[PDB]
Amino acid sequence: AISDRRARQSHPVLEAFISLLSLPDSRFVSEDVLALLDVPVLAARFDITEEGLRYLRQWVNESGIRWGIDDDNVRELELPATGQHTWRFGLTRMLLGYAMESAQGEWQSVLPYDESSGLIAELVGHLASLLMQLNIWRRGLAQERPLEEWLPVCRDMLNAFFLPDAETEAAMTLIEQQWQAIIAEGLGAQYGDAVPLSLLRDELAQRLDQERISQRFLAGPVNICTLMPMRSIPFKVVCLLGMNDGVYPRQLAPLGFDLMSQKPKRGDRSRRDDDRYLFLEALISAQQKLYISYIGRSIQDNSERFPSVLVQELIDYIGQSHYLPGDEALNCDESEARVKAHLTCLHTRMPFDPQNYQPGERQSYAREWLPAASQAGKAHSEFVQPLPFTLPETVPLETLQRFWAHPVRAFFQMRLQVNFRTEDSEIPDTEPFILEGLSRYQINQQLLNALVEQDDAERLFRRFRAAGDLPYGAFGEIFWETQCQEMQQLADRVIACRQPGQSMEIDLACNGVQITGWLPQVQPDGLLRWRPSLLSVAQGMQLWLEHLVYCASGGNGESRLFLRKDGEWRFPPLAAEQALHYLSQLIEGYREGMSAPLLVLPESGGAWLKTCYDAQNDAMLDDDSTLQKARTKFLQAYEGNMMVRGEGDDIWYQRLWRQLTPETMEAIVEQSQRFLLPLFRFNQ
Amino acid sequence: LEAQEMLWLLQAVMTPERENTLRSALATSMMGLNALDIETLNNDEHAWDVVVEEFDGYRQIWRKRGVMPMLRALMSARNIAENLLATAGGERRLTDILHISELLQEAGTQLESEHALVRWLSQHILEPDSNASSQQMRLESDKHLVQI
Amino acid sequence: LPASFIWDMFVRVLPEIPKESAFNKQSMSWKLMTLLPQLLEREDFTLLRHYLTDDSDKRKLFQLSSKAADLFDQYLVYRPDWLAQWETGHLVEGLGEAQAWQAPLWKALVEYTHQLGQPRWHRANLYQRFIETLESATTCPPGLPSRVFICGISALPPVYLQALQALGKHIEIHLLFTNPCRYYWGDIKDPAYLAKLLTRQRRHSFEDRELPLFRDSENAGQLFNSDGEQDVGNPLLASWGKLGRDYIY
Amino acid sequence: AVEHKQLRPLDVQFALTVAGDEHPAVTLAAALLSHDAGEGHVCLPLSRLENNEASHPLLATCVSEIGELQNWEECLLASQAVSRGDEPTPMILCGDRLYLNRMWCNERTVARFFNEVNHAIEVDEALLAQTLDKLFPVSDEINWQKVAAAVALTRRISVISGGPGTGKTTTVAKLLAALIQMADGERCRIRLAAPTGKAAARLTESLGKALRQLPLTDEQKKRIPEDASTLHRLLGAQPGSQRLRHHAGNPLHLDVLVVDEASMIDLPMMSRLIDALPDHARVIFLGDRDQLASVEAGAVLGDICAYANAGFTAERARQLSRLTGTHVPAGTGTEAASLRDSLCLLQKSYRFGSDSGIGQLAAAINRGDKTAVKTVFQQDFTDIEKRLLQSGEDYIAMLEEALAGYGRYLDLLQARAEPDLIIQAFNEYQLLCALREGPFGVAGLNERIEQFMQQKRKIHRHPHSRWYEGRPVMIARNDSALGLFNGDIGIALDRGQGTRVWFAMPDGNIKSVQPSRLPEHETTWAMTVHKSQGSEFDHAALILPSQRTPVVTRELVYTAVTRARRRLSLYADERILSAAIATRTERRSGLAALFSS
Amino acid sequence: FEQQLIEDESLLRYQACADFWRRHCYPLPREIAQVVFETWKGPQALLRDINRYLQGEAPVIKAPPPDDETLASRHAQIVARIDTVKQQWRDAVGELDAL
Amino acid sequence: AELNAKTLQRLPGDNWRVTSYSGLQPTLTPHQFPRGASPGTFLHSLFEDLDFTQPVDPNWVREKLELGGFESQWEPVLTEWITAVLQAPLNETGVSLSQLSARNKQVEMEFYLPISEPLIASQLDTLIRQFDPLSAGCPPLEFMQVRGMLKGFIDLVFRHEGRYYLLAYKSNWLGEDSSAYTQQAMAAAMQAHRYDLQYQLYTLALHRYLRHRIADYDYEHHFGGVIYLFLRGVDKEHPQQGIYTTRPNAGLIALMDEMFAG
C-alpha cells in the first residue's frame, strides 16, 4: 500500500478549464483546440463523438487550419491580415465544400473542401458551434473587471463548454468551490480596484496543484511512504531509499527579506535540521534490520554518484567504531575501508546479469529472468524461409506493378498480409512559406497535367491560392512562376511528340498464366508517360513492364518516359519472342518473390549495375576499379546523406536485417544482375 | 525502431479486435517470428483465437495492473528477452526496450486514460527532441567495449 | 492535530470566538494589495517604489502582497512579541535591514482591519489572551477534559509550550517524549541555570528510583562550553539532533 | 415540421457565412435551404419560402431598390451568393427552385443521364422472342416479368420497380440468360452492384442458385457474373479522401451493370455512379417504388418511378406486343417517352396472392387508411393480427406474445441442439421498432426482453459477464477479414470449447467466432426498420411508439408490412396508424420539372 | 517570485522569426520579394543563419544601416545605382578605343 | 557457471487486512423522496449535525438544503417530518430523543476490533444461528479468513437512567410507499440486507468498551438494547412503525468475545 501524493479526480478537465481561462492570451493553434476537444466532456457538450473527432482531425489537417480564430485576432496580435489559414477561413472552406463541389472553382477567393459534403458536415456545424463560443469569452475575458463581476463568469462558462457527466461532478464542484473561495477571500478585504484575468487564473492554477502528500497507514499491506508520517514508530525492518547527494536532505533557499532567517531561535522551522533529525529518528526506530539503499552509480554514463552527508558520516562512524575478525590488527584506515567495502553491496546494472543468480549471500528471486541469465535459449532465426506457393491462373497486371514497384513490401503486405502502418504527421503550427515534399509534388503533378492540355495556368494559380497551399503575397507568385517555367520546359518536350491515344485491353497467356489488364493512353507512336520526378530505377522498371505488356500483343513502337532534369527512359520496340521471354522472366521473379523475399533493391542495385555496366561493349567489367566504385555507389544509394533519405532508412528493410552484411550485399547484387539487367541493356 | 515496435504492440493490445494491427505488431523484430510462423498463424484459426484471447488477457492486465506488469508478463510468456539475449546484437535492443518501458511507466502513472499513454508515445515518437532522461544509456557494463 | 487541538481549546475555554480568523493568508494578501499603493508615497517604502512603479500590470504587487502575507503568517505563528511590539509602533533592535517597510505595513494592516468590520482577533493575541485567562483564573472553566496524551515530538510544535504549561494547571498532561539519549545532551544558558538543572532529577514511574540528568555531576560544568553548547561525545547525535537539542532545552 | 422549426447550428452558421453582410432574406433562404437539405429535400420551392415564413414582410421592407425587389428571384440574383448557373456560387436558382451548387450539379447529371443518354439498342426481335418463350414457361396470360426482361434487354437504361416476393431475382436471372443467349460471340462482362454488403451477399447467393438451375453451355457458364460489389468498392471510394479510382478519366470496364436495391441509393452516390459509366454500358436498376427513402439526402428511385403510373407509349406498346407476343396495354398521354418507356411495374406476386392479407395490406398502405382498416377488419385472412398497445398490461401482453414468437428458439436453446437449427428458428420471428432509446426503441425493448428472460426461467444470465449463452448480436461495421457484413445476426452459445458466436454464412456453412474478435455487437431482439432492409422474416411484428414522431410514416409501415413472409403482428394505436399513412415522406426535388420538358 | 523555467527556446524563437517574416516580408511588392526569395527561401533559412547570434550576447554589427532606412529605400538606392550605370552605358555605346 | 533461482518456502504474509462491515458483505412526501446513496448520506449528516435538545428551525433546514443542493420546496415538509421523527419515542419505556443531553450522547463512534484467529464463516454462522432468532432463513454468506482488525462506525451511543443504548440509522427504503413497513417487513429487510452481523459486532464492541471503561461491569445491568431507525417508515399515528428494538440473549456476546480473543 503506497502512501503517495493523491491523484486528481479529473486531470484533463482541470487543465482544459485552465486553458479555457487562458483563452485571450492563446494563439488559437489547431493543436490547442484539438487538445481541448480531446476531453470527452467538451466533446459531449457539443455532441462530438470520437469518430467525429477522428474525422475532424483530418478535416482540420487537410483544409489548412493552422492558427487564428478570426481576422481580428490576427490584427490584434500586431500581424498583417492575410485572410487565409485561419479558423474562419477553414470554416468558410468547409461550408463552401458542403455547398459547392471543388471542381467548380473559387467563389470569394476560397476554394471549397470536397470531403465534407453529406450529413457528416453536420459535425462541422458542431465545430462552428464551438469556435463562435471561443470568440465570445475572448471578447468577455479581455477587459479587466472588479471582483463583484467575476461571480457568474465561471458557472456560465461551465454550462457553456462542459456537460455534467457521472464522473466529472466532483471536478466541477471543486472548480466552483475554489472560485467562490477566491472571490470570497477577495471580497472579504473589500477590494475596489479592477482585477485582471491572469491573477485569478494563476491563483486558481496554484489551488489546483496543492494536493498534499498522503500520510495514510494501512496495517495490512506493507507501507510504502515517505519519512515524516512515522518518525519514531518502532518497526522491525526499516528501509531508506533515495539517500544520494542533492536529493536528501532538502535545502531550501531563504526568501531574502525575512527576519527569521537572519536571526534564528530554538523553535524555528527548518527543512534541513528536520530531515537530519528524521534520519536520526529512522536510525533509532529500527529494531531488527536497517536497509539503506542509494544511487551510487549513474545508468547513463556510469559516473560515480556520491551518497548523502548523513550516510557518509554513518559509514565513517561504522568504519571507525567496528572491525572485521579477519584482520584483527592490521591498521585503522585500511580496516575502516575494508569494513566500508564489505558492507557496501555493489549490485548489478541489469536484472538479467548472471552475478545475481550465484548461490550464497545475495541471490534474487526473479524467476522470469532465470532462463535469460543462463543464456540457454534459442536465438532469432532468419526471417527468409522457403514457403509453399502455387501460382494462380489469372494474375492481374496491377499485382505485377505493385510487386515490381517494391518487392519486399509486396512480400510483406500481400503474401503474409503484414503492412506496417505508420502514424500520420502532426498539423504544423504555421502556414507553409515554402513548398517541399508531397504538397510540392501534388502541385507539380497538377501543373503538369494542366499544361499537357494547354490549359490556362492562371486559373490553376488562383485555384491553388484560394486553397491556401501557396504562400501569401508575392512569394507564392514567385514559386508559381518558377514551377510554371519548369513545367513549361518539361511540356515543350512532352507535347513535342504527343498523339491522342485511348486505353486498350491486355489479355496474355504466358507460361500457362493469364494476365488481364488495361493500358491507359496508348498512342500509335507507342507509350508516352510523364511524371514530375527524378531519374530513378523504379519508374524505369514500371515503364519496362508496361513496354513488355504492350509489345507482346501488337504495338510496334518505342516507349518513352520524361522525368525532370532532362531525364529520359527509352525502350526500343522488340519482337514477340524477346518480349514473351522477358515477361516469362518477370513472371518467374514474381512467383519466386512470393515464396521467399526477393532481395532486389531498385535504386542501389540499379546504381551498382550501371556502375558495373558498359554500354559500348555490352559486357560487365571485372577490374578492381569498377568493383571499388560500385561499392561506393551502393553505399551512397543505400544509406543516404543528412539531406536525402536513403534506401536503407525504410521500415521494410529493417525487419529483414539490422546491418548490411557483405553476403546479403552480394546476394542483392546477384539478384539485381539477374533482374535489372535488361533495364540498362535496352536503355537509349 | 524499438519505440515504433512498442507503439505497434500497445496499439495491438488496446485494440485487439481488428486483426490488421495485431498482425502488424506480431511480425515485428521484438517477437522474433519467421515467415512460416506468421503463415501458420494466419492459416490456423485456433492459434489466432489463442493469440486474441491472450492479448485480451494482456489488455485486462494493462487496465488493472498497469504498464510494466503487462510488459513483464509479455516478456515472460513469449520469452522474447531470452531470445534477444541469445541473438547477437540484441542486448542493446533489450536495454532500449527496458528504458522505453520505464519511460512509459513513468508517463502512464501520471495519466488516467489508457489511450492517452499511446498518444503520448506516438507524440514522443513524432518529437525527436532530446531530454536528460530520454537519451540512450549504456548497453552493458561487464563486457569491455571500445569507447568512442 | 496540535493546531486543531489548540483551536479546540481556544473555542472551549474562551467564548465568542469567530470561526475564521481575520488574519488569514489570502485575506492579508488582499488587504496588502490595497494598502501597498497607498503607502508608496511614504519615505520608508522607497525600496518598493523602485520595484513596483517601474512597470506593473498588478503582477508584482500581487506577488509582493502574497510574500508579505506569508511572512506575516509566519510571524503570527512563530514571533508574537515582534508583532506585539510593531502594533505599538516601536522597532526591534538587532534585526536585519528588511524591517523599516514591514512594521509600518503591519501597523497599517492592524489599523485597516480595525477600521473595517472584520474582528481584531488573530492567532497571537488570542494565544496571549488564552495564557492570560488560564493564568489568572482560579476556578477551572467547564468543557475541559481530564487527561491529555501527547505522543511524539512533532505532535506539538515548540511554540505552544506556554499554553501547555497554562493547561497543565487544570488538566493532567502526559507528554510521551521520544529521546534517543537517556542523559542530558542539550544546551545551557547560564551557570545559574546549570545548578537549577542539576537540582532536578528523574524518578522512575514503576520502580520509584531517582536518577540524575548527567553521567557525572562534577564534570557537568566541564562538559558545557563557555558559549553554552555541550560537546556531545556521540558525533551523530551532535550533528543530527539539533531539533532534539532545542526541544529538550 | 417540428424538427424544421428547431434550427440546427449548421444551417445558422452556413447562413451567416454565406450571406454575411447581405440582406436577411438571403440569410433566411440559406438557412431554410440548409435545413431542408439536412432532412433530405433536394430542392426548395420559392412559394413555400414566400408563404410559410412570417419574416416575409420584414424582408420585403428591409430591401431598398428601384424595383423594390418584390420577386424572390430578383432579390436572390441581386446578391452575390445566388446565380443562374454560370458563376461559381454556392446557391443555384434556375427553375424557381433554390438549391445548392452540388445538388444542382447532381440533379442536372441525373436528368441528363435519364433524358439524353438512354438510347434504344436495336437487336433481333425473333431470337429475343424465342429466348423469352424458352425461358418463361408461362405464355397463357400477361406476365409482367417477361415484359420487364424485354424492356430491359431492349433499352440501354431500364428501371425495374417491384416489391418483395414478386420474383425479381428470377426476372434478373432470365434477363441475364436471354442477354447471354442473344449475344453469343460478343463478350459480356456482367457486373452486380449493391449499396450494402449483406444485400450483396444475398444477391450473390440468390443469383447463384438462380443461374445454376437454368441450362447453360461451357462458354455460357464461363460468362457467369463473379460477385456483387459495394458501390463504394466498385467506384473505389477511399476512407480519407473522396477521390475515386474511376471518377471521370477512366470508366469502369463493364458491359452490363445490374444495381440491386436502388431505393437506398442517394443522389451523390447516384451521380458518382453515373459519372463513372461509359457510353456503351447498359444499367438495370432494381428496387421497390413505395420503399423507404435513401440514407443521405436525395430521392432518386421515387422520382424516377413516379411516372410509372402513367404507362408506356403508343409505339412502345406495339413494340412490347411484337416482342412478348401478348397484349401489352398503352399509357394515355405522352410527357416523357424515354423515362416512361424505361420504367416497368410489377403487380403479380408469386410468393403471396390475393388469398393472403399481407399483399392486400401492402396495396392498401399506398391507399387511404380506411382501406387498411378494412383489410385488417374482415376475417383477418389468418395472417395479420392487431393488438392495441396503450398501457402496461398491453406491454405485458406484447411480451407474452413475443414469448410465443420466440418459442421454438427457446425450445431449441434449452434442448441443446445444433446451432444451425437455432439460427434457422431465430430467423423466423422478428420484432421491428422505430426509435432507439426510451421505453419504445431498440435499447428499451432489448433490455425489457432481457429483464423478462431474467424473470421467467428461460435464459440464465450472469450480471457481470455480458456474454451469457443465448444472446443474439448483430454487427454494425463491415469486416471483410472475418467474412461478416453489416446487418448479419449471430447467436452466442457454448459448444463445449467456450462461449462463441455462431453466424450463418450465405454459402451454407456456419462460422464460430470468438466474441473478442467481434468489432461491433448490438443486441438484436428488436431491429430498426432502416437497418432491417434487404432481409426477410417469416413472422414479423411491428411496434410503433405512442408519441408522434416523423420516423413513423407511410414508407416505414410499408417496409414493415413487406418484411413479413406469412405472419405479421401490429402493436400501435389507431390514431398513429391512421396519421402515419396520410403523412407521406415527400422530398422536394427538381426532377419532376426537368423530366417534364 | 515564482517563474517557470523552459529548457528549449527554439519554438519561441521560431515563432518570433515567423512573426518577423509575417510583419516584414508580406507587404513587400514583387521587386523586393524577388530579392528576399533570392536571399532566403523562407524564415527557416534565416533562423538557421542567425541561430548562433540570437542566443547569448548580441554582437556588434560592423557598419549598421540607419534606423530610418527600410527595405524599399535600399531597393530604390540599388535601383538608382544600377540605372546610373545603365545610363552611362547607353550614352557611351557605339565606340571602342581600347587596344 | 551454473545457476538456479531460489523457491519461496512459506508465504510472505497471511490474510491480514483492516476491513469493515462492507468488506464482509400530496406531491411532497418522504415516500416520494429520491432513493440513493447520496440522499441517504445527506439524511445521515442531517441527523448527525442537528442537536436533539434544541428545536428545529425552518431557516436552518433551508440553509442545509442550500448547502447540500436539494430543492427548496421540500423544506417545510422536511422540518415537520424531522420534528415528527424526534417526537416519536424509541424505547421499551417510551424515551424520546429530546431527553438526551450533550454529555449523554456519543455520535459516530469509531472502533477497531482485534481478531487473532482465522475467521471461519462456517464456525461463526452456526454460533450466530444458535442464539439469534432472525437467522431462521438467510443462507450464510461466504468470505475469506480475516485476521487482524475490523473497523466500525456506530451511529449513536446514548445513556439513559443508568442504562446504555445503541442506535443506528437506515434510510434507503425504496420499495415501500404505504403503511406496510410493519415488524415483519423490517425483519425481512434485516434478513435480506444482513444487518444482523453488524448489530452483533456492534454489541460486542459496546460490551468490550463498557468492560474496559467501567470497572465491575455487567452486561445485563448496563446494556439495554439496540435500536434501528428507518427514516421513511416513521409515522405520526404509528409509533411502532419506523423503529426496530432488539436485545441479545446475553450468551452470544461472551462466546463471541472468547472467539475473537483466542
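Note that chain C is numbered according to Swiss-Prot, with residues 64-312 shown in order.
Even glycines carry a Cβ here, placed using N, Cα and C.
Counting every protein chain shown, the number of other Cβ atoms lying within 10 Å of the Cβ of C:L64 (mutagenesis position) is 9. Experimental mutagenesis is annotated in Swiss-Prot for C:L64 to A, with the remark: Does not act at Chi.
Here Swiss-Prot describes C:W70 to A as a published mutagenesis experiment; the accompanying note says: Does not act at Chi. Annotation for C:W70 (mutagenesis position): no same-chain Cβ neighbours under 8 Å separated by at least 6 residues are found.
What Swiss-Prot notes for the published mutagenesis of C:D133 to A is this: Does not act at Chi. Close to C:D133 (mutagenesis position) in the fold, though at least 6 residues off in sequence, lie C:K88, each with a CB less than 8 Å from its CB.
Under the heading of mutagenesis, Swiss-Prot lists C:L134 to A and annotates it as follows: Acts at variant Chi sequences. Around the Cβ of C:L134 (mutagenesis position), 20 further Cβ atoms fall within 10 Å across all displayed protein chains. In the three-state DSSP scheme, C:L134 (mutagenesis position) falls into the helix class.
Recorded in Swiss-Prot as a mutagenesis result, C:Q137 to A carries the remark: Acts at variant Chi sequences. In sequence order, no residues are near C:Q137 (mutagenesis position), counting only same-chain partners six or more apart with C-beta under 8 A.
The Cβ of C:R142 (mutagenesis position) has 20 neighbouring Cβ atoms from other residues within 10 Å, across all protein chains displayed. For the published mutagenesis C:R142 to A, Swiss-Prot gives the following note: Acts at variant Chi sequences.
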Is there any among the mutagenesis positions C:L64, C:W70, C:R142 whose Cβ is under 8 Å from chain A, and which ones, in sequence order?
C:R142
Cα-Cα, C:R142 (mutagenesis position) versus C:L134 (mutagenesis position), nearest Å, comes out at 11
From the Cα of C:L134 (mutagenesis position) across to the Cα of C:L64 (mutagenesis position), what is the distance in angstrom?
23
DSSP three-state call for C:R142 (mutagenesis position): helix, strand or coil?
coil
